[PDB]
Amino acid sequence: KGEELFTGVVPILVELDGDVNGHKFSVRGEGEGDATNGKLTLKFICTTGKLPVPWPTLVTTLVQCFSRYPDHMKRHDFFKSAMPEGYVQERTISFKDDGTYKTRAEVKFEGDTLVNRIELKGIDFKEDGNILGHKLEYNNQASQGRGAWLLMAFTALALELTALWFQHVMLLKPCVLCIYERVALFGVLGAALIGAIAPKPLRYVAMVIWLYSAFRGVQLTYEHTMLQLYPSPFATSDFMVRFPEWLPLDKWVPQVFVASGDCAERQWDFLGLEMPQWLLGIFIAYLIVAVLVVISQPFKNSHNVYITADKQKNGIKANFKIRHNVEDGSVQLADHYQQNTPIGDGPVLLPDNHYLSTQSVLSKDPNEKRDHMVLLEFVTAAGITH
Ligand SMILES: COC1=C(OC)C(=O)C(CC=C(C)C)=C(C)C1=O
């Protein structure tokens, strides 16, 4: 009957004593948690001076009882069922190509405040490594790869040069209503360049430009299909571009923005489709991938904590991986192995295989001169709907 304790907001207190290759430290956390909404705010402060490890490495160690378990998963919250007596949480965090954390936490209720006292032991770490070297950036949630935008710039520039190769070698001149599709693809390519300059801010500017240039591409190619599929009016005379005054792209680079020739004329048609029909699908593919990237951003930064039952020890086990963003683009794998056991003798809910969707944002207090870390977490349970 511990779920009734987490209705509303309850205070949190976190203390951590750690020792990593002899370097000792202490962290004191304070804040509040809301299990009904799946959030919790905390402000951790290092009390021994300067922290010898990056703050993101301690986030997983520094209270899964504040998870937003839906009503169809209420009988799977092992954390709340152990309260107020509490539970013990031991982990083994294996950092790839580096050391290994081994923690022992005691999460329980002390009257009205949820207390989590942890002992940490770091071993086999390297001073030149990404842990003891503080080479991990603060906001660790996504790799922010640069070669991904450059690869989209390749497939965008390849189509551009292929279009010019069709026109200047195969002697198939472009149409007017067509040519605008070159600008739309050029806007997609340009978005790939700004996005690849400094992706680790400003990427959103490149993404909306990519979103816009692809949507303009599906608009122009749609009109390009209807003119080429339906009976040509035959009386609507030919066309030329009408670029803006400040941007005479036909006057600046005439061999790319030409429009000598007009639409409503089937130039290429292969594999049962026309030239505007293939570009319509390409721009739709560009727009779909652009939409997928936007919808990915919320769930791109969250890690899943997969949980199984351990009825032999009347507890649970949990495995999950965490990739920390190293400075200069590298990745640091943190392999986690969790093991929870109740403290009290009251019965606990042994859950089926489910996972906890956890997303964390790290910030700073502009008026705190100590080594600190402001924390906010989003914990929601998901998995089998039964
Ligand atoms: C020479 O005719 C033309 C092409 O070659 C088939 C194009 O690829 C394109 C644009 C291609 C893409 C992928 C937007 C245009 C606008 C064009 O007029």
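Along the chain as shown, the residues are counted starting at 1.
Method of determination (from the header): X-ray crystallography, 2.9 Å.
Backbone N, Cα and C atoms are what each Cβ position is placed from, and that goes for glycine too.
The secondary structure of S302 (mutagenesis position), as reduced to three states from DSSP, is extended strand. For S302 (mutagenesis position), the same-chain residues 6+ apart in sequence whose C-beta sits under 8 angstroms from its C-beta are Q141, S357, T358, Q359, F378. What Swiss-Prot says about the mutagenesis result for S302 to P (Swiss-Prot position 147) is this: Increases fluorescence at warmer temperatures such as 37 degrees Celsius.
Under its mutagenesis entries, Swiss-Prot includes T358 to H, W or F (Swiss-Prot position 203) with the note: Results in significantly red-shifted excitation and emission maxima. For the recorded site, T358 (mutagenesis position), the DSSP three-state label reads strand.
Non-local neighbourhood of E377 (mutagenesis position): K39, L40, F66, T358, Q359, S360, each in the same chain, at least six residues away, with C-beta under 8 Å from its C-beta. As a published mutagenesis entry, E377 to G (Swiss-Prot position 222) appears in Swiss-Prot alongside the note: Suppresses the 399 nm excitation peak, leaving only the longer wavelength peak at 475 nm.
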Cβ atoms near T358 (mutagenesis position) (within 10 Å, other residues, all chains):
20
